[PDB]
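Down below is the structure, laid out as structure tokens.
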Amino acid sequence: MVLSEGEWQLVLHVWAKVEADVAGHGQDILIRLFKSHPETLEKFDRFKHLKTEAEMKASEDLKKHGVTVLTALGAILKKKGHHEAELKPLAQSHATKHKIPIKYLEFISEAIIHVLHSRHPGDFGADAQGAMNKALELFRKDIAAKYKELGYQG
């Protein structure tokens, strides 16, 4: 996986917009994920009892979780590929602590692209979406590498 500098800039450009309202983006993304794939909800004991979008939007746990997820992602994306140090840990965790499947990461990637497109359609075009997809794909592969490198078959 390799993105051009122009492609990383497209990614970083849309990401600055996400940072203008991390909380709102995290809620959109997480709800989109739980609505598209309800089984994923079972992996969160603090808000796995949330059923409606209303209950989801009112959840402080989901909101805070969205902010933590996006913050960690935003930090890895800014590395533009050299994110080993900001990844070794994002791995040891979901590998030994939560056991988050690779397929679920594919689910959240779809929610992220959908939400970014929906909230910023004027700039998040085919080029930007293609670069973000490549970025998240690179991200999934490296995480899967750390898993495998650690015995976990996510």
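Numbers here mean position along the shown chain, with the first residue as 1.
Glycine is treated like the rest: Cβ placed from N, Cα and C.
As annotated by Swiss-Prot, nitrite binding site applies to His65, with the evidence given as similarity to another entry. Sequence-distant neighbours of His65 (nitrite binding site) (same chain, 6+ residues apart, CB-CB distance under 8 A): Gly26, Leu30, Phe44, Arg46, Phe47.
Under the heading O2 binding site, Swiss-Prot lists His65.
Among the features that Swiss-Prot reports, heme b binding site is placed at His94. The C-beta environment of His94 (heme b binding site), restricted to residues of the same chain at least 6 apart in sequence and closer than 8 Å, consists of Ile100, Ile143, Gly154.
What Swiss-Prot lists as domain 'Globin' is 2-148, and the listing cites sequence analysis. Across the domain 'Globin' (2-148), DSSP helix (H, G, I), strand (E, B) and coil residues number 109 helix, 0 strand, 38 coil.
Sequence-distant neighbours of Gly122 (variant position) (same chain, 6+ apart, CB under 8 A from its CB) do not exist here. Among the sequence features in Swiss-Prot, the natural variant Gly122 to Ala is noted as follows: In metmyoglobin.
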